[PDB]
Number of protein chains: 2
Amino acid sequence: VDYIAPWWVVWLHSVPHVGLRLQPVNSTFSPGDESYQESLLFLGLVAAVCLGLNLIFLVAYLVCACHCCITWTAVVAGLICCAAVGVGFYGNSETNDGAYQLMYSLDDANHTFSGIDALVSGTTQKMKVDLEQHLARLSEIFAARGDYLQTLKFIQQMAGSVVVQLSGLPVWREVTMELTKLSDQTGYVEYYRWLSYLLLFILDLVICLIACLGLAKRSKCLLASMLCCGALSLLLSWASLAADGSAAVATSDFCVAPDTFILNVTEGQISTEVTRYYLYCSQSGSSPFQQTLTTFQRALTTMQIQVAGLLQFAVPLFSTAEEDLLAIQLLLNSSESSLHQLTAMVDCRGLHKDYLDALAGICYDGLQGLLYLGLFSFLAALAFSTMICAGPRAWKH
Amino acid sequence: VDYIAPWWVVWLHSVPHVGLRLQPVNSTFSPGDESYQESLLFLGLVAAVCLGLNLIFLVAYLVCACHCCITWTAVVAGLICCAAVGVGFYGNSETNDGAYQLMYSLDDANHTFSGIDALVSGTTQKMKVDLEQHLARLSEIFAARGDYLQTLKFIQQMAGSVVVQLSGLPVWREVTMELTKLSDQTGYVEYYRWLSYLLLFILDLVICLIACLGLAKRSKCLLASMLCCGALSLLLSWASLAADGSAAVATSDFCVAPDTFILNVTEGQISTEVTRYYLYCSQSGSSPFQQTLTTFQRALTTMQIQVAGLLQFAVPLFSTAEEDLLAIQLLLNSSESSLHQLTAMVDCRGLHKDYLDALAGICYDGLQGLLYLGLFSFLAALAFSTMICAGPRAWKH
Ligand SMILES: *[C@@H]1O[C@H](CO)[C@@H](O[C@@H]2O[C@H](CO)[C@@H](O)[C@H](O)[C@H]2NC(C)=O)[C@H](O)[C@H]1NC(C)=O
Ligand SMILES: *[C@@H]1O[C@H](CO)[C@@H](O[C@@H]2O[C@H](CO)[C@@H](O)[C@H](O)[C@H]2NC(C)=O)[C@H](O)[C@H]1NC(C)=O
Ligand SMILES: *[C@@H]1O[C@H](CO)[C@@H](O[C@@H]2O[C@H](CO)[C@@H](O)[C@H](O)[C@H]2NC(C)=O)[C@H](O)[C@H]1NC(C)=O
Ligand SMILES: *[C@@H]1O[C@H](CO)[C@@H](O[C@@H]2O[C@H](CO)[C@@H](O)[C@H](O)[C@H]2NC(C)=O)[C@H](O)[C@H]1NC(C)=O
Ligand SMILES: *[C@@H]1O[C@H](CO)[C@@H](O)[C@H](O)[C@H]1NC(C)=O
Ligand SMILES: *[C@@H]1O[C@H](CO)[C@@H](O)[C@H](O)[C@H]1NC(C)=O
Ligand SMILES: *[C@@H]1O[C@H](CO)[C@@H](O)[C@H](O)[C@H]1NC(C)=O
Ligand SMILES: *[C@@H]1O[C@H](CO)[C@@H](O)[C@H](O)[C@H]1NC(C)=O
């Protein structure tokens, strides 16, 4: 399963990012860049211009009608509004699902990075402090024994090699903090956006239902209030279309080159080869951690051989401080367990799956949901324009 | 993230399973057992009895009305039907999402098991065939050299140890086939179920819309066909409630003890320690594969030591057919790569995540969707009962 850009992503990416004063920006995902933000603002301003044109057209139509089948038009408008609200519910659910998929992927990546850091730090601190303490305690036990201290200093050098090899592993403390911040911000924004769109759907349904009630019961003050709220809802729906279009364009622009964006943004705290390994994930047997993991496992194996040989030969001679030998053997066993867990976590599979899940959430689900919310906004605008244009005819009966 | 049974699961599991002849049957999940299937059939028969009682009540009410505000009742029935169809859409989407989550989890577990089997088989066949061929070819190269053949036979014994250790790993060929069959069946059943419920929603909405149309236009002939279709839709909705209730009870009974069910069903194909390891993720415990992976890595390290020492020493003397030594070194490098990939894949994390994702799909999403579909069925039955009971009054005006 390798990522491939969907069709709608590459259609939306083809949308000219033209900026404010009609100057073509390069249209490559780069938030913070003035030109890209200006292109998004230009899309928002285009949607606002469409809103202004629609309001002007509605005002002109009402002026012409009031200075110069309607039930069928009202029924058609209500049906179109109901279809729009259904499409909006579908799009809102899809966008929320995509955002939550991204949140889960980020949380899983954060958990894996924190686990890698925890094992690295624990193994290093253990093999330093506890091992040096045990060897120092054994130092006096093996009194006047040249070979039995040569083997202990060999153990010390091998532990130093272990610590040196582990220290060369990437530290994900910064990356965990960035992922936590991104996850919290995504959760906050997604919650507020879903709540706002749910309130918009509820308001739209209430307005349509009360307008139908006023049509049935021939209300006078009720209908005027519903038309005022209809103008307000048309304004709000065009603003929602602006937001949905800008967000969808930005999302498609990012999703065209997600690996490129991730490589560029993570040049600081993550090495290039590690990022390429976790993003493209070649099955060609080339892992940046392979050499250090092999060195660590060889060092652990060697120390186990020396400690086992010492235990086999120290019992006939001393048999006094063998509790320290068993403690060291247990420490090496736990270190090998930590080795297996680490070489499992530093593997591509989990992080590549998390990255692919995040991309699927924010492109296959989030972007489709944004498109459907834009379709909702356009359909609601059309329905409410039809409701307002057929306004005076029902008002004058 | 550890699995915990939700509240609604333990409420639904508390539902008595009393069989057909009112004999209490065990509530533990056992689809193959006859008594459990009889309890599910009893739940279906209870729902059918409720359907029959509702039909009898409707017939009695119509007989009383036809042998002896209505617009408000029709509007209330239409509103309740619309709410029911919305709840049914939500439940259908949720159930489909849960089933697809289960399908994805099963596919991921299948991919991991297939990869483990592929690495094991490839490494075994390589270390047998290619290594024996290279050593046999080197046999004549090191003619009349006892030490350089003792080292080669040592390499042969270490390769045999590698093959023996790898052969002790579980073979997932059977589990792969079972997972493929389960995923295919789940996909087929989910597709057909979603299509059937979508058709039911479409039919219900069409019937309600045409009934509302005939209410205003006073077309009695169409409303007789709509009454017949309403009786049929009430029957179908009660059948759907039967299916949803039985499936929800079965799902809750399974989900109370998913670990127990998985352990009991997978007793011969998979060793019990392996199942416990991948189900209760023993991060603080131990891995059943740790000993064999340690033996395999130690063997690879040893053989690399002998081959490196031989290459360092054989080139100055012979320098003939040393491409075989480089090929053996490349083979050992690829074998260490396969070792790292295997010890990554045989880890607990990936399979435990797949299992937890499957449980979340079929319990947090599938069961909730089934409950909402049952609520849809009950609400649609109530709405159509209200539509039929207010039948003769609108018919006779
Ligand atoms: C991401 O992982 C980090 C681990 O580094 C989590 O941070 C810890 O969170 C626990 C939970 O309250 C705190 O008790 C610790 O003090 C935190 N430690 C550090 C170093 O921050 C973090 O919560 C995780 N975030 C997510 C969203 O999973
Ligand atoms: C550290 O691990 C080793 C190997 O697992 C333990 O040595 C024994 O190894 C044999 C394998 O030939 C096992 O059958 C024994 O069960 C192991 N001993 C025990 C007590 O389990 C070694 O004992 C471990 N270290 C400690 C402190 O227990
Ligand atoms: C589960 O994994 C198995 C691998 O053992 C897949 O089976 C292979 O599928 C490919 C795809 O067409 C075939 O070309 C092979 O002949 C199959 N091999 C065997 C041994 O069956 C299977 O497709 C996977 N299933 C899912 C749902 O992912
Ligand atoms: C198998 O791997 C070893 C170790 O990676 C290769 O030996 C060289 O090891 C040093 C590390 O001290 C690397 O810097 C060299 O790049 C390695 N050599 C090469 C050619 O890359 C050994 O060469 C590998 N086997 C083969 C056939 O290339
Ligand atoms: C956009 O930027 C990329 C990278 O900086 C560059 O390769 C590309 O040529 C730019 N586009 C244009 C039209 O110059
Ligand atoms: C990242 O993108 C910016 C803007 O296109 C560019 O200036 C910079 O060189 C890029 N970084 C890398 C490492 O290519
Ligand atoms: C159901 O079976 C389990 C195990 O076979 C048993 O422990 C339990 O008591 C049984 N249920 C009843 C009600 O006896
Ligand atoms: C599996 O469940 C059946 C039915 O409850 C029981 O008879 C059997 O002993 C169980 N298997 C195991 C291994 O417990």
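All chain A residue numbers match Swiss-Prot; in order, they span 6-73, 88-416.
Including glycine, each Cβ sits where the backbone N, Cα and C put it.
Taken from Swiss-Prot, the feature Ca(2+) binding site covers A:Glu113, A:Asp116, and the record attributes it to similarity to another entry. Classification of A:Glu113 (Ca(2+) binding site) by DSSP places it within a helix.
Under DSSP, A:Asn31 (mutagenesis position) is assigned to coil, being neither helix nor strand in the three-state scheme. Quoted from Swiss-Prot, the note on the mutagenesis of A:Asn31 to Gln is: Loss of glycosylation. No effect on cell membrane localization, increased ubiquitination and significant decrease in protein levels; when associated with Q-129; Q-283 and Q-352.
Among the mutagenesis entries in Swiss-Prot is A:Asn129 to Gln, noted as: Loss of glycosylation. No effect on cell membrane localization, increased ubiquitination and significant decrease in protein levels; when associated with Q-31; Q-283 and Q-352. The secondary structure of A:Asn129 (mutagenesis position), as reduced to three states from DSSP, is helical.
DSSP classifies A:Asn283 (mutagenesis position) as helix under the three-state reduction. One mutagenesis experiment named in Swiss-Prot is A:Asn283 to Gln, and its note says Loss of glycosylation. No effect on cell membrane localization, increased ubiquitination and significant decrease in protein levels; when associated with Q-31; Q-129 and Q-352.
Reduced to three states, the DSSP call for A:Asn352 (mutagenesis position) is helix. Long-range Cβ neighbours of A:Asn352 (mutagenesis position) (same chain, at least 6 residues apart, Cβ-Cβ under 8 Å): none. For the mutagenesis experiment A:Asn352 to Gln, the note given by Swiss-Prot reads: Loss of glycosylation. No effect on cell membrane localization, increased ubiquitination and significant decrease in protein levels; when associated with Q-31; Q-129 and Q-283.
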Exercise. Which residue among the binding-site residues A:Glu113, A:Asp116 has the fewest other Cβ atoms within 10 Å of its Cβ, if you could check?
Key: A:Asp116
Quiz item: Can you tell which of A:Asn31, A:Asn129, A:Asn283 has the most other C-beta atoms within 10 Å, given these are the mutagenesis positions?
Solution: A:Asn129
Quiz item: How many whole Å apart are the CA atoms of A:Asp116 (Ca(2+) binding site) and A:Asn129 (mutagenesis position)?
Solution: 20
Exercise. Between A:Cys73 and A:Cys88 this deposited model leaves 14 residues unbuilt; compute the CA-CA distance across that break and give it in Å as an integer.
Key: 18
